[PDB]
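Asker: Starting off with a structure, shown below.
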Amino acid sequence: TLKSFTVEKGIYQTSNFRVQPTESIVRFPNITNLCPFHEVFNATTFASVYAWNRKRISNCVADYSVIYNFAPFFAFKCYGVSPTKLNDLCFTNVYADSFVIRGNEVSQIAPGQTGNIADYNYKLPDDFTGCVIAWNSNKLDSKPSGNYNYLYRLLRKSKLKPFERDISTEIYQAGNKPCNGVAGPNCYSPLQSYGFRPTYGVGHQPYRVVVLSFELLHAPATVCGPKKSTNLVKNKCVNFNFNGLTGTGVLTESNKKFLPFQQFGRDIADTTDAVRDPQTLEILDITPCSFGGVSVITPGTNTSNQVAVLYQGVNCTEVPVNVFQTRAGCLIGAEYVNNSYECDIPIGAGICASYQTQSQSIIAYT
Amino acid sequence: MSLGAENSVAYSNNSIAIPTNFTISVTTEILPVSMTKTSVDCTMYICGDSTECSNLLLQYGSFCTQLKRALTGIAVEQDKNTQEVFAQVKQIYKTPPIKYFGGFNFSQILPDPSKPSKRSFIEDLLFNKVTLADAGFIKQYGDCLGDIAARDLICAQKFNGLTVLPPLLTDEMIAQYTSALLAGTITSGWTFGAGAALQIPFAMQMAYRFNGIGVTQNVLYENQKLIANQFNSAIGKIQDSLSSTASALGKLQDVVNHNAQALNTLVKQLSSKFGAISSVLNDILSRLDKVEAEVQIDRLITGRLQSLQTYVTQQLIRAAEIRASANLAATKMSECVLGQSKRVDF
Amino acid sequence: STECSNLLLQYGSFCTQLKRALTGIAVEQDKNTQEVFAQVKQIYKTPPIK
Amino acid sequence: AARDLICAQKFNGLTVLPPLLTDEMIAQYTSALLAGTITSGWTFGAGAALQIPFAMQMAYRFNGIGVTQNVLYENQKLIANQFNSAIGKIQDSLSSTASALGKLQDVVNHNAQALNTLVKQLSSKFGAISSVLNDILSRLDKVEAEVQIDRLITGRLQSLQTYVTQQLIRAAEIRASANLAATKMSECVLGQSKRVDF
Amino acid sequence: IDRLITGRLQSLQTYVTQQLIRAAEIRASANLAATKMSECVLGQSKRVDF
Amino acid sequence: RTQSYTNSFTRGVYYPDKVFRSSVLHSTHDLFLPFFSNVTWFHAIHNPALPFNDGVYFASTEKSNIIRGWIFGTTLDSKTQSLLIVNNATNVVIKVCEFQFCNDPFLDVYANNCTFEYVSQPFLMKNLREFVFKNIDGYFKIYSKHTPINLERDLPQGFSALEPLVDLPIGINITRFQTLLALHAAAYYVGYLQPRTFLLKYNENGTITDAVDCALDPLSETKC
Ligand SMILES: *[C@@H]1O[C@H](CO)[C@@H](O)[C@H](O)[C@H]1NC(C)=O
Ligand SMILES: *[C@@H]1O[C@H](CO)[C@@H](O)[C@H](O)[C@H]1NC(C)=O
Ligand SMILES: *[C@@H]1O[C@H](CO)[C@@H](O)[C@H](O)[C@H]1NC(C)=O
Ligand SMILES: *[C@@H]1O[C@H](CO)[C@@H](O)[C@H](O)[C@H]1NC(C)=O
Ligand SMILES: *[C@@H]1O[C@H](CO)[C@@H](O)[C@H](O)[C@H]1NC(C)=O
Ligand SMILES: *[C@@H]1O[C@H](CO)[C@@H](O)[C@H](O)[C@H]1NC(C)=O
Ligand SMILES: *[C@@H]1O[C@H](CO)[C@@H](O)[C@H](O)[C@H]1NC(C)=O
Ligand SMILES: *[C@@H]1O[C@H](CO)[C@@H](O)[C@H](O)[C@H]1NC(C)=O
């Protein structure tokens, strides 16, 4: 700490001691069903852009390594999460949205975009988390005559809110004269076909898009990845894993009156203080393991090599991981005497340390 | 606003005004001397029980070493301030068991052996008036481990690497120094501050004090009972005003409130995101791959380092102000108590 | 600017303590002036004879 | 004419607060102290104001410095003439030389220069593509403009905290000077000081 | 280079702030030394422990 | 129908998140009903459909199953998907599609593109029932509270924090709003939410006992 090969006389704050964790704890809900990711990635025809199909996924074990074996994609673009970490972490709800768009507007499926699909057909929220999967579908969704089974909205009278779907087909009005159900002058049908052909360029090919949106909330967890749950041990400094988030601390029984809809407790500094076990309905407190400061009391190297260690702010008659108790911590390696001299090396509340012949040792005194 | 009462003193070139009586006035001056000693652990505050964040924090150089050096210098300076204010006497003097000092009553400022902390009545009132912030100078990990009632601010400060160090001199030693100064001043006068303590009766000492201010010493020897009664009434008025009014000690309370508020703001700054996706470190570790979490952790590291640097700078400025006040208090201890001052309004 | 304010809310309480420091300085200036000048108890006047 | 510096400071959130005591109240305090020290002497600072003729007060002041009081009563006209000539010389020196009041002008110049630097720091890019915030908002989508706005916010916050830190240090220096001025008011005006070069 | 520039600006500003605080302390000590030159050497002092 | 006006009287505060907090003063920004606002008193003895202006708030001083069900959506009788809730003594049916409706939507005691269907527990078990409806980012949320009263004249003076019920992902456009009545003298209060900033107070038991606005009066801005 001093970056020197010799030390003077005094007290020095060197390092900090910390009780290391011993065991590991994984706590996940007891679910055995497998998620229907196989039923969403293959279909004869996907839904259109304006009528995109949302699938509700819950109460199953989700393996994301089988997504790669179900479709030949490249753009596995995730926004609030990494693709490699989707099995370790846990959440509460999955929604899968399926539609077929053109190749030039794949970049419009992103948060905070402006265009044709994003403004009028399918909008993603600004704080969106999840993954967007898109792959080419030239073999299945292209015909030489021209596809008329896929539609997109041309224009609307207002913008679209995120995750809003409309089905209605009304003739657009762009003037004072009403349409009255006739698509004549200033009257256009909003549904326009894509018209996919195999002779088109690479930017006009059909693309099958599957968008996974993950609910990262404080609801109880229903759907997430496979991790084996171990036994729960209390009053030990362990590493815990409660529904995805990890930490190091000691778990005790809690007298906090959690409401039935609540899951987590928080402190002033937005750290987790109380947690609910996912398997049994109980509340556990999270408090860190033992820590503190370490001070070293020494004379000079030209005098002696003996040191005394002060563990600041702990009660080492109880937890210690010549012993004297002080108001400034506790003292190891210095023998207390019932005398009174001038203060040589200060320690704390009226206690000083010196190095005298009463055979040489470090003494402590008032 | 009103500046004061309107007056017009009657000046004439052959007229003078001379007092025919006097009053004895006892006034109270309060000066801060020291403040709260703090120590901050960087690895526990910025990252906390994490290895990747510690390895990214070691790449920033020696910001935390000089922050720790500044805090250690402040902590040594506070004990130096207390030592230069109070530890001025070479020997611990004791008052005699007889309590007759010419009719002057010193019972409310001299200590009593009825309690283990030998403090006077006025010292007890001053200690009861200032509501402390319950700092961590006494170890409190046993109370922080046992989850009772609700989590306090002291445990939240302690769990994030902020620790309050106890002062070198306890309150009993400050009270003993004050009692030694009082005994020397009452018995010897100003002679104990310039060498050995030469005893003198209190009436003759107060007659010397009247010769200091330009009054003939026969005035005390003719009005000793009146002067003793005026001093006793002034001391009783001081005791009444300290038992009744609670706003006189606002400087020490302001010191305690500032030292609590800085640590509370330092704890509250840990819930900020600083442009990252989350303020929680473990969620960033468990939700992202290596490079993106490195970016988010570096944003959090820069924000927490800036907040800690701001705290250390404000502590240094407050320590400079407290050192100036302690130098003034030591000068007033040397010049008002150990002697008689001819300086006006000092 | 609303977007700048929403991104400035994420930085915590830096501006609160900046405003606290500036308010303390502004109070201290008037305290300095009152400590220097406001020493006399009563507003005395000189006689009209000079 | 043109845009002033004060309007540019006011339009960007920087405001100067007026002092609590006006110049008339400070002049009233000065006049009260002058009338008290002219009529009473040092008696008005130790309690009630007791009048005394000014010649007898000057005899008291001469007896304070170790000169016998008959010297004043024998050279009163010469002492009054010397005092009047010295006061006239101070009048002429303040009317002629402008270099005496440099400390107060230094205070005014520092307080103006810090705010001018704080205003001028708003035109820096701080690594972004523009220093104008609306151009960043208009020229980019949400994520990239969020990055540039974060850069601008970090730079402006650093400049603001630098200004606050130097203002705190200058406030400490000004408070030390004000404590010295209060001591000099208590010891030179309300009494007679035996301290050398005070 | 922007990361290096930000780090070196922060280190230089920390050095300048510490130098300013130390200059304030040295100025206070120099004022005390000037007062002790004026009152102890150029005259005789009646102040106790001065 | 009869329209009257009543002071809101600092009522209609809900929990902003599913996170336990104890002995803390928390500040949040969410769609809240402002304090001492102007809610509308409606008497059902008689009916155009009410607006849904960024969220609504209910109170109802009656009991049993005389009041039940709500209708959400922009239009009626197809042409737009519409959110529909039916409550009874056994079940709750939440369903979002077109349906067939008359000019007076009511449930008697004695469709084309239809997607979302939902079933859960009944909402119900000197009787006030509070309700807060919100529609943010294609999600629809219900908050509710069950509190008694001493005198049945107006809204009480006190704090009753509303707890969430369900977090439905409806994802339609909701601009107009119609309520449902049961036919074989119903009173309800309507108040509209606004983007206000609050300062909530939590006790040692974790429940909200006090709150303040931040733009009601300058004292509340000082407390902010
Ligand atoms: C696609 O999924 C279906 C189940 O919906 C399955 O029957 C079919 O074999 C899958 N396609 C391939 C090529 O395996
Ligand atoms: C999961 O464990 C809890 C705890 O006893 C139990 O009540 C519940 O029935 C279990 N669930 C399953 C599906 O086994
Ligand atoms: C903590 O230290 C105090 C000081 O001596 C002691 O009285 C108390 O028993 C200790 N607590 C334990 C050992 O749990
Ligand atoms: C003294 O005062 C009186 C009036 O108070 C005045 O008439 C007289 O001239 C004064 N003495 C001198 C020498 O001016
Ligand atoms: C001094 O004062 C105390 C309380 O004011 C009183 O009890 C005591 O008797 C007094 N001393 C004498 C000698 O009267
Ligand atoms: C609500 O608004 C109506 C509009 O006329 C008014 O009559 C009524 O007094 C208002 N309620 C209040 C202010 O409580
Ligand atoms: C959809 O809602 C928005 C506001 O919520 C409104 O402006 C718009 O007119 C609505 N759309 C239709 C077709 O009414
Ligand atoms: C918190 O709950 C306990 C348990 O009944 C109760 O005794 C106490 O009064 C409650 N505190 C409140 C309501 O402030």
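Along the chain as shown, residues are numbered 1 onward.
If you check the header, you will see the structure was determined by electron microscopy, 3.0 Å.
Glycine is treated like the rest: Cβ placed from N, Cα and C.
Okay, so Swiss-Prot annotates it like this:
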MUTAGEN   F:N87 to Q (Swiss-Prot position 121)  Partial loss of biliverdin affinity
MUTAGEN   F:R129 to K (Swiss-Prot position 190)  Partial loss of biliverdin affinity
VARIANT   F:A44 to V (Swiss-Prot position 67)  In strain: Eta/B.1.525, Omicron/BA.1
VARIANT   F:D104 to Y (Swiss-Prot position 138)  In strain: Gamma/P.1
VARIANT   F:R129 to S (Swiss-Prot position 190)  In strain: Gamma/P.1
VARIANT   F:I149 to V (Swiss-Prot position 210)  In strain: Omicron/BA.2.75
VARIANT   F:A161 to V (Swiss-Prot position 222)  In strain: 20A.EU1
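Could you place these features in context, so I can see how deep they sit and what lies close by?
Answerer: When Cβ atoms from all protein chains are considered, those within 10 Å of F:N87 (mutagenesis position) total 20, not counting its own.
F:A44 (variant position) carries a strand DSSP state (E or B).
Sequence-distant neighbours of F:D104 (variant position) (same chain, 6+ apart, CB under 8 A from its CB) are F:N47.
F:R129 (mutagenesis position) falls within a strand when secondary structure is assigned with DSSP.
Under DSSP, F:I149 (variant position) is assigned to coil, being neither helix nor strand in the three-state scheme.
Taking Cβ-Cβ distances under 8 Å and a sequence separation of 6 or more, the neighbours of F:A161 (variant position) in its chain are F:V13, F:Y14, F:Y15, F:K145, F:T207, F:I208. In this structure, F:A161 (variant position) belongs to neither helix nor strand by DSSP; it is coil.
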Asker: C-alpha of F:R129 (mutagenesis position) to C-alpha of F:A44 (variant position): distance in Å?
Answerer: 17
Asker: Would you mind pulling the DSSP three-state label for F:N87 (mutagenesis position)?
Answerer: strand
Asker: If you draw a 10 Å sphere on the Cβ of F:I149 (variant position), how many other Cβ atoms land inside?
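Answerer: There are 14 of them.
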Asker: For F:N87 (mutagenesis position) and F:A44 (variant position), what Cα-Cα distance in Å is obtained after rounding to a whole number?
Answerer: 18
